[PDB]
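Take a look at the structure below.
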Amino acid sequence: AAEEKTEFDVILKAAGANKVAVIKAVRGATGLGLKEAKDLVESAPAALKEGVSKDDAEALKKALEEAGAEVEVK
């Protein structure tokens, strides 16, 4: 094959025992209304980002892990 993976997706599986930090990371990564964000997280799993730079992917993920949440890389 000859395909360059320069498009990664960041999905949120489990907010973990730090929904407060998650919701923050979310709004920070997106900026959706408090509600929308709430529902999103509460509607896990759910995509947070699609076709974003790897650097950004690992950045957000790292943030999730720092708080203690479960992320998914696609």
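Following Swiss-Prot, chain A shows residues 48-121, kept in their order.
Even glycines carry a Cβ here, placed using N, Cα and C.
Experimental mutagenesis is annotated in Swiss-Prot for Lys66 to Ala, with the remark: EF-Tu-binding and EF-Tu-promoted GTP hydrolysis reduced. The annotation that Swiss-Prot gives for the mutagenesis experiment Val67 to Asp reads: EF-Tu-binding and EF-Tu-promoted GTP hydrolysis reduced. Quoting Swiss-Prot on the mutagenesis of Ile70 to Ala: EF-Tu-binding and EF-Tu-promoted GTP hydrolysis reduced.
Looking only at the mutagenesis positions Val67, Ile70, the densest Cβ neighbourhood within 10 Å occurs at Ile70. Shown in sequence order, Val88 are the residues of the chain, 6+ apart in sequence, with a C-beta less than 8 angstroms from the C-beta of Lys66 (mutagenesis position).
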